[PDB]
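All remarks here apply to the structure that follows.
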Amino acid sequence: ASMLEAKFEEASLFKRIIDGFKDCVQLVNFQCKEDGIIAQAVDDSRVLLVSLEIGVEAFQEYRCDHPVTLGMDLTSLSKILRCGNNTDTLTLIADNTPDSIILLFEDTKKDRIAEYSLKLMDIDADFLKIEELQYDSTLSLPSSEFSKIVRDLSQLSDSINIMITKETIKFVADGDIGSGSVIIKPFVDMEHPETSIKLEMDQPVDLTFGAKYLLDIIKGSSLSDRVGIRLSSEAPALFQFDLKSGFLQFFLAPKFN
Amino acid sequence: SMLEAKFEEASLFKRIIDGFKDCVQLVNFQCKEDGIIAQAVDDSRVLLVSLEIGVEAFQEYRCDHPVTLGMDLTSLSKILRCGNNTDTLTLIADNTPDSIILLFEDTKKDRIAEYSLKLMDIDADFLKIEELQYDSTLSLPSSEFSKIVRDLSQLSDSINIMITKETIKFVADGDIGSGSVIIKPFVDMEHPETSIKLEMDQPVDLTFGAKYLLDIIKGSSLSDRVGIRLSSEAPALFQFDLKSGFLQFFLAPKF
Amino acid sequence: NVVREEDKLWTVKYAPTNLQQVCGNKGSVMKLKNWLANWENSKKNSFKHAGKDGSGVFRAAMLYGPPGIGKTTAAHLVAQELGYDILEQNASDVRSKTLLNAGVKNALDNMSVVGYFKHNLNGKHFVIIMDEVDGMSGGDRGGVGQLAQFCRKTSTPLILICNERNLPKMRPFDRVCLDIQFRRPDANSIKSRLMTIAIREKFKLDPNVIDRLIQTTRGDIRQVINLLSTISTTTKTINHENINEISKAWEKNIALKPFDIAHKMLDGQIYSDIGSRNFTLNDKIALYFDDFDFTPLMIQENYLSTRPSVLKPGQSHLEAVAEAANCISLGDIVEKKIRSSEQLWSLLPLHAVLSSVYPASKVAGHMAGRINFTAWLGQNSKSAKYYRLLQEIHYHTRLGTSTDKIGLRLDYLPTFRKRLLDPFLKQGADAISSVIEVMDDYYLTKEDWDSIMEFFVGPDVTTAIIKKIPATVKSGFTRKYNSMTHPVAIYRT
Amino acid sequence: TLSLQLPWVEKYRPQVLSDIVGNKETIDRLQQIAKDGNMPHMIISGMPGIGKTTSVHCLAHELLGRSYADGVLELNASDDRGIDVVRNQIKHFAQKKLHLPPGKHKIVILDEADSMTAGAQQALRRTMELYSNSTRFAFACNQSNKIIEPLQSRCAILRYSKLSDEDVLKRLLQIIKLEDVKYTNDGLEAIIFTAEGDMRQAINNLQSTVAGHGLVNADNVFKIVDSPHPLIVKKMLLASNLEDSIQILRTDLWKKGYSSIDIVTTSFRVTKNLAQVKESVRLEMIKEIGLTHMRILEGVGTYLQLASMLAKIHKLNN
DNA sequence: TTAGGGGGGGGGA
DNA sequence: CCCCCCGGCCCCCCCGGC
DNA sequence: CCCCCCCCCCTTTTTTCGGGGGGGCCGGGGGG
Ligand SMILES: Nc1ncnc2c1ncn2[C@@H]1O[C@H](COP(=O)(O)OP(=O)(O)OP(O)(O)=S)[C@@H](O)[C@H]1O
Ligand SMILES: Nc1ncnc2c1ncn2[C@@H]1O[C@H](COP(=O)(O)OP(=O)(O)OP(O)(O)=S)[C@@H](O)[C@H]1O
Ligand SMILES: [Mg+2]
Ligand SMILES: [Mg+2]
């Protein structure tokens, strides 16, 4: 119990982060290094790539001797994380060549300690190299509005088309029962800066995506108040939810023309 | 676009669907100048659903020529599930009914969402309903009737309603046991809505099927008071009142 | 950490690495590779311009063959060689209708994120390999029909692998995929690999006993390697001195198929004294239980197509046939007893004797022709269809006739033939009015007319008679019938 | 008394491979595997009470040592073994990271695998292949034919035969010496004869005889273990005169309380395996026995029906 | 002893 | 007031000797 | 090269009660 010690002052943050992407990926490999914890995973369909970053500033304390790799099944981790109150301190403890990790929930007012052991999994996967690309589309919007639009459009069709051009965003869904179109425009308010929909178009964009994957992505709305969507011509769309010290990124592969 | 019916709050329309989206599936909305009228029959041919809404309920009903906007309630529910309950619904229908336009508009964010639904043909044979002098006519809060029906539908599949001098009795007898509820006419002033009223001409004793009553009580979302008219030799009527229309269920007593 | 090769199964340590190491079924591998290599070109042609091989009219391929022959390995290797991303599903995953519609359905026309982030011109597309499709359970909710529809609407290559192609559940896949067959590898194609494995594993195997081992596993290479690994633990030498015991111990016990069961059951050799002492009555009864639903039907179908070799002295073939038929009738009575409300399944063994074993023992010999599949099933389906039609016609004509369906078929229909079809042959097109009047008098429809005219049998067959009628007469009949208001007998409400 | 003496089948259950009698070659191969390791996927088949589960457990213990608690996942017919269990619990166990000695692997024991559904067996196919580098599967069954061919192709085959009377005598004598049981040679012979190659039955009968009579002789042994009724039925069917067969039926079967359905079923089973009689005669006897069985199943389970069946059988042989 | 007929693939005058 | 979770009828397919 | 021989593999699908398994909505409850 010396190699890796990471303390979340509040156990709710880690639970929410795991909840953000537990419905798309099942087995996830977390790499913990002296700089923080990163994670990369791919869903069964191999079209959605989930990336997670958590820096040392999100931890009350964080000590890692040398880098450690932990394979975890998110279902068991989520089940374990439900056993601790959202206000207790959560310590993740790991050792050398660990076969299991220790999750210690500690409450200050009471003299109660809840120690759980989670067995680790052997996962064989490659860490895809995500190189920065100059997306010719960037729209930052409130997470609630994006979730509402995605949920509304997913009811009608199985695919949703996002269209970006000068001062207009169009979400279109077409299905057997009918069709549904939603038009948003850039808007800024100094009195309520948290609802300011923003757009930055270098070239018009038009991309179709699966409703299921967008529905899974919007589940991260809890983590952050705003979502940033960066779109391209023939490259995966990036849906980013920003955290205090890290981020949660979803790279979604668009449907072929 | 001859048909243009505006709803101040779309929720109302949704509630209208919630009233009869379980007993019947495909209905025809015969929209005329006076308003909208629909008539559906369940697969067992024992329960009828008759809905009418007038221009007074509709915000800006401006239909010009007769139109039959046949639609499936399943998809209409999905389209109505989108948009805040406080937004306005500008239903718009064109010359030839091929698809319907459910337009949701919000004034706080000055944004408009346009949804469309495909229309299907239905071989409807709308039958005009005659008016008969029913033996008894009672009216009670919808919550009380729903509670009584739900309580007595567990001890038996048949519920007997007995209307007699200043008394209404709901009885259900099964193998586990029996259950009786006796309600007497009463009136309140501080809460006028919480009152039971009865008009009594001849003694009435009719047995209904619990599963029909369970479907009927779902209309409580529309009106807070339900009125039932019962006759010895005619189907019983259960009516829920809207702002400018009605929703009635016709049932056939069993034996 | 890493896994030392000493701790890996021989089937994994000695698995093929390239398509040239696959033993046997070279033609199948080449066909699959050609079909996958020209998939894009066929897509540009809308999969309508069938090529020299004829594989241009298929958006998916279905590989089938016995277990352990190299189907999955071949599929994966061909997918990797051409440079495609592979999305694999198997029986360990849920592939129901809803799950399939929410999963691979989207991947059918979606770009691969792994392909994009790992970049060939085909690495961004998916090669969906659905393995163990035969293991899927269900007719509608199982998703087999949904997978068949996906095969029709797939926008990317899709490969299906199964072990039992000829099953009812695989009916939807009849003519939607390119059918590729992998057959049991021959001994020569695998002899070199077995020798290499043996010299690598440091044990002595005589090349002459190889064929016996390959026959023991019925062509299963994986089973052969497993046998080698197991035996080499203690017995370091595989030779003729111990081949018999090894073969007997590791002899696969695979249930025969209806045709094989019928062939073996109707062989006189097993019914002789030596054959009976070798293939015992218990073995014969067990052979019936390999498929108890089809064995009696096969026996009843093929017990009249033999040259017997077990005839008793003074007994002719016809007498043995009659005894077999009598026992088959008794077995049918027992079968009726078994599948009743009582559910007397404990009588199943007796049925085996009464339906297959005893009747076969009376006519056992050499097949006098080809083993045919039972025709009772198709005839029963035809009878059911005709009975349904007769019921519809009887209840259409119920209000006018005083009889039952059997009486209608046997008495009324021949007379109706002389007032519905015969007049057209004598008065030409002038009999339409009278025929329509007669049809209306009995509330008969045009489909009822057609169904009536198909019931007659033997000398009264009408197909040629109706066909010889001038096309103008039939067209006028249809026009007149469709241009009038006819009465209705049953008002469905 | 509210106390129970531990059965000798459990008190003397073998704990090492060297203590198992019978199937010498297979047990030697199991010991060799336990020594070298690299245990392959295996299916052990045989008749009940011959030492299949004992062998599997002994091999797993000898291979895993102190890691047995974490490296073994045992499931049998008394536990839920549906498709969901295979896809969630077995998969999780196979994917679990466990550091084991150099040449050892995790073990999944599936006792009585013949009772599993086809769906679970189909699901296990890819789980076995994808995780063979860390986990190995050992099935134990009575009817190997109930295991789907794809699974059999991925596993070695170990068929267990009946234990010889010598092995049963050896084990019984060892237990007797370890229990100070007073016995006579005829008593042990009777115990072996009634056991019919089943070690569990032999041990249970010996313990019951010791606890009920003390001295293990032929008389006391036969007072605990009744004469096998299949042999009495065989004697009845092989009798020369009809009177002898009827006497056997009346005195040894009917008056002892044996039901008519049991008698007819045993007669059918015995006739099916009467190699001394010609196959055609056995077929006629089976037809008559089937007619009698059908009559009995309809409600007429009278002694007269069995007498008529015997008379018809005798008439067939005349 | 090989049910008849079609498909695969190694050998070769 | 509304969303997520997870136990409880309903439904449909497959065996059935030893 | 066509020809020869041998070997392997395909022909094809109905149903009376009871129990067990597996998937799918539904609705009650808790929770925010
Ligand atoms: N043609 C072959 N050549 C060489 N090795 C083979 C061949 N076929 C099978 N094997 C061996 O058997 C192992 C399993 O092969 P698979 O292709 O997975 O079996 P399969 O043909 O798919 O049959 P099923 O349906 O999976 S039981 C391989 O890893 C090889 O070691
Ligand atoms: N070969 C053997 N050597 C010694 N004791 C044995 C042997 N076989 C069985 N026994 C004894 O019989 C008991 C039961 O044997 P098991 O092997 O557990 O049963 P089994 O062979 O699995 O029968 P089934 O097929 O599971 S019903 C053991 O606990 C031993 O006491
Ligand atoms: Mg395979
Ligand atoms: Mg056991």
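Using Swiss-Prot numbers, chain C covers 289-407, 413-786, in order.
Any Cβ shown, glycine's included, is placed from N, Cα and C.
As given in Swiss-Prot:
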BINDING   C:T299, C:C311, C:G353, C:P354, C:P355, C:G356, C:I357, C:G358, C:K359, C:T360, C:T361, C:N456  ATP binding site
MUTAGEN   C:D427 to H  In cs mutant CDC44-2; causes cell cycle arrest
MUTAGEN   C:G436 to R  In cs mutant CDC44-3/4; causes cell cycle arrest
MUTAGEN   C:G512 to A  In cs mutant CDC44-9; no effect
MUTAGEN   C:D513 to N  In cs mutants CDC44-1/5/8 and CDC44-9; causes cell cycle arrest
Ask   = Where C:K359 (ATP binding site) and C:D427 (mutagenesis position) are concerned, what is their Cα separation in Å, rounded?
value = 14
Request  = Taking the residues C:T299, C:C311, C:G353, C:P354, C:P355, C:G356, C:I357, C:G358, C:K359, C:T360, C:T361, C:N456, which the record names as binding ATP, find the longest CA to CA distance and state it in Å to the nearest whole number.
outcome  = 19
Query = Hey, which of the binding-site residues C:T299, C:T361 is the loneliest by Cβ count within 10 Å?
reply = C:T361
Ask   = Just counting, how many other CB atoms are there within 10 A of the CB of C:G512 (mutagenesis position)?
value = 22
Cβ packing number for C:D513 (mutagenesis position), 10 Å threshold = 23
Ask   = Looking at the recorded positions C:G353, C:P355, C:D427, C:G436, which one has the fewest other Cβ atoms within 10 Å of its own Cβ?
value = C:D427
Query = Near chain D by Cβ (under 8 Å): which of the recorded positions C:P355, C:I357, C:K359, C:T361, C:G436, C:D513?
reply = C:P355, C:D513
Note = Same-chain residues at least 6 positions away from C:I357 (ATP binding site) with a Cβ under 8 Å from its Cβ, in sequence order, are C:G312, C:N313, C:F475, C:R476, C:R477, C:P478, C:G512, C:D513, C:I514
Query = By the DSSP assignment reduced to helix, strand and coil, which category contains C:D513 (mutagenesis position)?
reply = coil
Task = Between C:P355 (ATP binding site) and C:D427 (mutagenesis position), find the distance joining the two CA atoms and give it rounded to the nearest Å.
result = 12
Inquiry  = Please report the Cα separation of C:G436 (mutagenesis position) and C:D427 (mutagenesis position) in Å, rounded to an integer.
reply    = 11
Remark   = Smallest Cα-Cα separation from C:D427 (mutagenesis position) among the binding-site residues C:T299, C:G353, C:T361 is shown by C:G353
Task = Measure from the Cβ of C:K359 (ATP binding site) and count the other Cβ atoms within 10 Å, all protein chains considered.
result = 25
Ask   = Which of the three DSSP-derived classes (helix, strand, coil) applies to C:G436 (mutagenesis position)?
value = coil
